[PDB]
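Input: a single structure, listed below in structure tokens.
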Amino acid sequence: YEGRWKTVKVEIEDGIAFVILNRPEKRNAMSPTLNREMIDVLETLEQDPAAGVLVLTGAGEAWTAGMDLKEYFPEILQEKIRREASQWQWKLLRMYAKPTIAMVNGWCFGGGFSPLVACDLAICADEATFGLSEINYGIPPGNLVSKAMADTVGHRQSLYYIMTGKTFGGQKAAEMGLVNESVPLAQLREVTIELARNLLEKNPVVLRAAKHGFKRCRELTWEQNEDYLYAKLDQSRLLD
Amino acid sequence: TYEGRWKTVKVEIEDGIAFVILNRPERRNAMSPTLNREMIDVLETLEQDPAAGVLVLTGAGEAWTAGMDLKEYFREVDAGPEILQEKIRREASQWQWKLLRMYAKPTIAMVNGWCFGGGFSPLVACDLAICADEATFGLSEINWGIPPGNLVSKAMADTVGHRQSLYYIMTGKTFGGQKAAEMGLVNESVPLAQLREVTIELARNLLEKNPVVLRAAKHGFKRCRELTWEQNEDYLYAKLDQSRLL
Amino acid sequence: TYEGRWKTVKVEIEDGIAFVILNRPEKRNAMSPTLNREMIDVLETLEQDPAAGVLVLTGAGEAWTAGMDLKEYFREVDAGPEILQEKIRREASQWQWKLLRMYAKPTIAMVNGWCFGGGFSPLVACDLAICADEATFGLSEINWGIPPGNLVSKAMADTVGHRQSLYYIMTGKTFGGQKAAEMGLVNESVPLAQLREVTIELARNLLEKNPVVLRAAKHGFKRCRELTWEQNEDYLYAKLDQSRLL
Amino acid sequence: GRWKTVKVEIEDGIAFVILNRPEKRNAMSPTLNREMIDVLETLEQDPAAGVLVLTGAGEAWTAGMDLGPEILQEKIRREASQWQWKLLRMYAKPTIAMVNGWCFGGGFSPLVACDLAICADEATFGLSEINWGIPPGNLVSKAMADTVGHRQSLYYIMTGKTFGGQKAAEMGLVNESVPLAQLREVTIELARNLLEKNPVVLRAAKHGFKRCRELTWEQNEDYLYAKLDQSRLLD
Amino acid sequence: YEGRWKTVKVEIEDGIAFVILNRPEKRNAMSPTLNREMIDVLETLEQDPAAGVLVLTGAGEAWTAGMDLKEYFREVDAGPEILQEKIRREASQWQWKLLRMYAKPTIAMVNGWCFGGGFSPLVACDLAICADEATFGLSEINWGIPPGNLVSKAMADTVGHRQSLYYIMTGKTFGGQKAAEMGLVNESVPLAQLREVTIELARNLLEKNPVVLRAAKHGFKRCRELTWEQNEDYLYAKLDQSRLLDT
Amino acid sequence: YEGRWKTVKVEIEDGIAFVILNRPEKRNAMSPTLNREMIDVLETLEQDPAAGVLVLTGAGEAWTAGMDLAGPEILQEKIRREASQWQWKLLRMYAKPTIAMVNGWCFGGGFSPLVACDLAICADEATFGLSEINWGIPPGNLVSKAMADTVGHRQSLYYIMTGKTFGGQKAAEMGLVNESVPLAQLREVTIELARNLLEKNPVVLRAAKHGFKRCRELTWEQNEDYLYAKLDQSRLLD
Ligand SMILES: CC(=O)SCCNC(=O)CCNC(=O)[C@H](O)C(C)(C)COP(=O)(O)OP(=O)(O)OC[C@H]1O[C@@H](n2cnc3c(N)ncnc32)[C@H](O)[C@@H]1OP(=O)(O)O
Ligand SMILES: CC(=O)SCCNC(=O)CCNC(=O)[C@H](O)C(C)(C)COP(=O)(O)OP(=O)(O)OC[C@H]1O[C@@H](n2cnc3c(N)ncnc32)[C@H](O)[C@@H]1OP(=O)(O)O
Ligand SMILES: CC(=O)SCCNC(=O)CCNC(=O)[C@H](O)C(C)(C)COP(=O)(O)OP(=O)(O)OC[C@H]1O[C@@H](n2cnc3c(N)ncnc32)[C@H](O)[C@@H]1OP(=O)(O)O
Ligand SMILES: CC(=O)SCCNC(=O)CCNC(=O)[C@H](O)C(C)(C)COP(=O)(O)OP(=O)(O)OC[C@H]1O[C@@H](n2cnc3c(N)ncnc32)[C@H](O)[C@@H]1OP(=O)(O)O
Ligand SMILES: COc1cc(C=O)ccc1O
């Protein structure tokens, strides 16, 4: 995959697809061009039997500084663009076929929260800094940012961070439940890899069934899930 | 001035911050039909008053609130006309959470002391909450011979883990403010001496934001909890565009 | 006397507390179709027994339950008619959560040791839970080649945060009792040596409440998680007024 | 002469609530909204009032919405809702829209908030909103969703085309369309029938139904037995 | 099956299991006895391969005239409060917990009266054919209670909003043609052709792979409760499950 | 759009874009190739000022006879995703109004794009059926939900369970489509409705139709919030 995308890099090592956001000079701000390439990246890696697990990380100091202000600014064109943001950030990614891990190396802001939580698991550096700074720019959180908070962070802490726009570090992200674990930057990569390797060792069809089933069952009552969760178990047995 | 305006509630505005003080301290701020009707009045008035940028909900004396008024809200009412009971229940809701949970302006519970039973609805209806270490909390309904009434259980469901919520509802054991913070019921517990100033600093942060934007953000978050991600794509973009208009 | 009544389970009552003991410790209390059927009978029976006011679900020997019986419940059922698989799954759900999640009487899981896989459904169905620090937990399903079956994933979703739930479900890693309390899976982890004492203490607090009021409280909480605030205004007052009747 | 914009009459337990802005085809102003809240709240505590029939004065039932800093809008939107459906949908007492003529736009919400509806064949309905450049506002679109099938709802919303009392009965929008010369008599037979019911039980029944549509079967086993037990208490 | 239940009769007929509510002296009123027997009947038939389709009908002039007012209360007051939990659960158990997502396809053959508590099993049955001569009514209100158990939900699923509210609120009676026109039943036909029409339908159902039929009908009933996005996941899970189990 | 797509055709005439399913030799059966091209079609038409309303129709006798009856397991995920992508994920909440003009055979997987389209007119002469059950599959993709949304409970279950076909007039009486007209009069009746819609402000039309489909999922209280937001979003995008 060398040199194939202008704003993103993919480097696969032993089954682990590192997907690197690559606009370091713009702190990996998400522009419409990055959005369209990320869609391409996800669809491509889906059908690549070399990629058993995807690790979503950032080049340089940012994981992502959020949506690209300049590069985002005919009425209907905003339709397409907002769709393209959703398409990779979570429509493909939340229920992706393969297991996914956010490896948060640094800055994570605003619209970054959507792919952050769409990725199944997440590890950050203690040194990573997060914040929902939309309120200070005069917009509520856009896209799925607020649902991504609601799914991972308790009600009062979500509201505090959304309403104030204050930043918090990696330990605090983990305390809150936004990520699985926060570790020193120097251990970020190996901790992530150790986890990806554990996941690589499961039957991919089974893992998909388990991870999609959990995400879905939060939406459903116990009686609905009896039907739903056995349908997944049985679907897993067909396809495995 | 709102001086002398209500019998059971005082409003004191400082610098954009409207301190709403439940004011039945000889009855530990027990929530009676008079208080419930005046609190409706209060929220509607403050809503339309540009001098109030943030509402801080707090109590006079030792209590924040000791709960619904056992005399005036329950015992005096329960043997009278059914249709009045239903009206009284509804008036309690109207201010505890119907106007308050999606209130136009940002809201903070400042819990100075006792907080029992029906006080959990407005507690959680307020966007944010700081309590005092010295504050005692309890869901004492079970020990009084009723399940939690109104939205008390949903207030718990929204902010506290399932195990912890069931434990406190079922046993009716009390817990103090550091425990309230740890469980997620409030944002922060601080010693009483430091309560007002900690609350004041959060309120000034909130007063710096564009109110309309702050309203879209807080309202959108509370509602997105109820919706799937696909529903939220629609809904949350609608709230951002609605916000842009306004 | 419930003595000798069932092959795979025991019931011991003790001053209002009915200890329901999963009893196949040679097989680490693996849940076979026979245990499932007998547990249905247990639960229906004790529902109507006034001598039993709180149920404590525990295991004989070293395990709470090692999960579904790999042989009796999986291997042997796959070799029978398809239509029987249907009956078998239904019978598992019947006792694990269908009767048990909204059971009439308060329930506590007293998790003395191993709890795996299918064990998580009755675990979270039970209202409250105390485990031994020494107890080991595991969603080993992934490592056996299946996603969690029955209501196991829902069990986690209700009690354990999103990231933590996926971590354990996706990796199949085990964790001990203190980490289970920390995650919100149980109420409390204590040494094994103290487990029964602490549980009885909880059960006795529960026996003090009015049973019908307690029912209403614990049922209304579990259902209110499912409903918006406006739906719950209706629902939760109907629970309160149903409780006053009964 | 209690209200400016609304007349009320109570005969043999039937409270006719009459929208009374005839000159304006009963278009719903902020003043009427505020007064309608007063009306509903007043009539609820009235021991003589058993059923409420909601109609318009002269020829319209209502022509819909009658068309201060930003935040005042919050208040005007809330007051509309408060009488149209927040109090009205789950009203303590049984409720009948007696739709005598014109029924456009925002009048769809109290229309459907009322338990039952009898219209006159000669009545015209419309979701004109579109033609004026706005999508249906308040709860108009949900009211259609509740009562009129998917295809027809979208049809009348998207086109703004109008329809008679016969086509409204047929679509599920109302219970019956009958001639305007019989509208009142038909409505009153229904109302009398409803008055003979135990009011608390009727309330448990009608509220029960409306909620149960949002709930699953299992959720409803809990819930509808709670309304029933609730009824045994309050009755 | 012969003479095995005091209040129900089962007649298996070359794949079609006719299940007959059998208290015609009492208009097939559903007592606690009948509730308990109907649970046994539904569990027994599920596992009997001679039953491919269940047809639920009543002996006599009635389908069922609702809950048995006399023996519900007779049994309930001979006992404490908790006895009502058990009795209500047993009613729900056969009327719809087992019946609504039943493994085998089901048809209500409604030959006469169908009142109150009867609507739950009627709607739990996948499909329904009635006699023009059959009379339906929700008379709970005239008896001074709201519809109990799943009756109002049974209505909400099959009959439009105004019409359900009208019949629940008034307790007014309606006939077979009306019931089919309201969407309560699939079809209404003269009582003389009731058995003919039902059996044609049951035999059509017999043509299909049982597991595939179960997947289709269960998945349709669940899907009403779910969004499109949710159904994308759910409905392909049922399809794949069917392919695994269809044999 | 002359000869741009292999299995589909586009013909705009004065605001109306006719999207024509174009495998009449296979009764317009939906192959993976068709699914990919339909995505591309729906995206392209979304950004074209020329198309104001889309009309979804079939070349030859069929509207569509349903899915066209592999490799690594993963390939299925993609093919299932691309089926849904045009049938309803793009189509159900499409920016521009959509009408299904059902000229003939409508089977199985064809009910998903049928119900996703906002409005529908079929020919009396058209035949529908949910033939899945007969081939030993329950209905796939969003077929059962498409029924659940437009057709009553007893009827949906009837047609799903029996696999019996029904004509255009029965389709309209069930609620599957808006209206059934003779075939001879399908293009005319449809164009006239298409034209009524073209007279609406597009952004206002999108708010109203998306808001209606979504409000079916929400309580009254959720809808007060959601419908007033949609209205205010409308007034901005203008
Ligand atoms: C829904 C949403 O996404 S809204 C959320 C976006 N909100 C934000 O608050 C991000 C704003 N950015 C920042 O706070 C900072 O750039 C930080 C903290 C991430 C890093 O700060 P520094 O290390 O001081 O870097 P600095 O501020 O010089 O930014 C470096 C470059 O990245 C660009 N950049 C950073 N963030 C963004 C962004 N979100 N969009 C577009 N460009 C950005 C900066 O403009 C700058 O460009 P330049 O040097 O070509 O002029
Ligand atoms: C659904 C519900 O909300 S049910 C009720 C839930 N609330 C409770 O269980 C709180 C009960 N415990 C108390 O109320 C105690 O008063 C505490 C812990 C708040 C504080 O106790 P103390 O400072 O020792 O005060 P004490 O009990 O003597 O009473 C203070 C005064 O307020 C009254 N009061 C306190 N709480 C309430 C209440 N909820 N309702 C009515 N009156 C109350 C007392 O009756 C007394 O009034 P009096 O002098 O006119 O009789
Ligand atoms: C969907 C599901 O529920 S998949 C199954 C989920 N369960 C599991 O993954 C737990 C499987 N069990 C184990 O790993 C172990 O038995 C432990 C850890 C609980 C206990 O370890 P040990 O003390 O070393 O006991 P050991 O493995 O020797 O078991 C003793 C007996 O219990 C039986 N047993 C234990 N668990 C089960 C089970 N889930 N099903 C059937 N039999 C079981 C063993 O097969 C063995 O039988 P045997 O003596 O007749 O040969
Ligand atoms: C929760 C609920 O289900 S609300 C109750 C709903 N059911 C009803 O309202 C049905 C009431 N019954 C009736 O309306 C009539 O019995 C009809 C229409 C069913 C049949 O009328 P008829 O042919 O005149 O028969 P009739 O009324 O003489 O009753 C025949 C016998 O069946 C009994 N019976 C009929 N319905 C019931 C019932 N729901 N519960 C108990 N017994 C009943 C009658 O009491 C009578 O008993 P008896 O003759 O041994 O003393
Ligand atoms: C309780 O029944 C089951 C439980 C599990 C747990 O993984 C899997 C399949 C089952 O049938």
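Since chain E takes its numbers from Swiss-Prot, the residues it shows come out as 4-250.
Heads up, the Cβ atoms here are built off N, Cα and C, so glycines get one too.
A simple way to gauge crowding: the CB of E:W146 (acetyl-CoA binding site) has 13 other CB atoms within 10 angstroms, across all the protein chains here. Per Swiss-Prot, the feature acetyl-CoA binding site maps to E:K29, E:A68, E:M70, E:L72, E:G120, E:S142, E:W146.
Taking the Cβ of E:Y239 (mutagenesis position) as reference, no residue of its chain lies under 8 Å away while being at least six apart in sequence. Look at Swiss-Prot and you will find E:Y75, E:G151, E:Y239 tagged as vanillin binding site, backed by experimental evidence.
Here the residue is the original one, but Swiss-Prot notes a mutagenesis experiment at this spot, E:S123 to A: Reduced kcat compared to wild-type but not markerdly. The Cβ of E:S123 (mutagenesis position) has 28 other Cβ atoms within 10 Å, all protein chains considered.
Neighbour density for E:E143 (mutagenesis position): within 10 A of its CB lie 25 other CB atoms from the protein chains shown. Quoting Swiss-Prot on the mutagenesis of E:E143 to A: Abolishes catalytic activity.
What Swiss-Prot notes for the published mutagenesis of E:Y239 to F is this: Increased KM for feruloyl-CoA but retains a significant amount of catalytic activity with a kcat 10 times less than that of the wild-type.
In sequence order, E:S34, E:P35, E:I90 constitute the residues six or more apart from E:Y75 (vanillin binding site) in its chain with CB-CB distances below 8 Å. Separating the Cα atoms of E:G120 (acetyl-CoA binding site) and E:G151 (vanillin binding site) is a whole-number distance of 7 Å. All protein chains included, E:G151 (vanillin binding site) registers 22 other Cβ atoms within 10 Å of its own Cβ. Among the binding-site residues E:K29, E:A68, E:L72, E:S142, no residue is found with its Cα located within 10 Å of the Cα of E:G151 (vanillin binding site). For chain D, the nearby recorded positions by a Cβ gap under 8 A number none, drawn from E:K29, E:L72, E:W146, E:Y239. The two recorded residues E:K29 (acetyl-CoA binding site) and E:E143 (mutagenesis position) have their Cα atoms spaced 18 Å from each other. Counted within 10 Å of its Cβ, the other Cβ atoms near E:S142 (acetyl-CoA binding site) come to 15, all protein chains included.
Here the CA atom of E:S123 (mutagenesis position) lies 18 Å from the CA atom of E:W146 (acetyl-CoA binding site). Proximity to chain F, taken as a Cβ less than 8 Å from one of its Cβ atoms, holds for E:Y239 among the recorded positions E:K29, E:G120, E:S142, E:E143, E:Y239. Rounded to a whole number, the C-alpha distance linking E:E143 (mutagenesis position) with E:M70 (acetyl-CoA binding site) is 10 angstrom. Take E:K29, E:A68, E:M70, E:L72, E:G120, E:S142, E:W146, the residues named in the record as contacts for acetyl-CoA: the widest Cα to Cα gap among them comes to 18 Å. E:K29 (acetyl-CoA binding site) is surrounded by 17 other CB atoms, counting those within 10 A of its CB over all protein chains shown. Counting every protein chain shown, 27 other Cβ atoms lie within 10 Å of the Cβ of E:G120 (acetyl-CoA binding site). Largest CA to CA distance in the vanillin binding set (E:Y75, E:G151, E:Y239): 43 Å, whole number.
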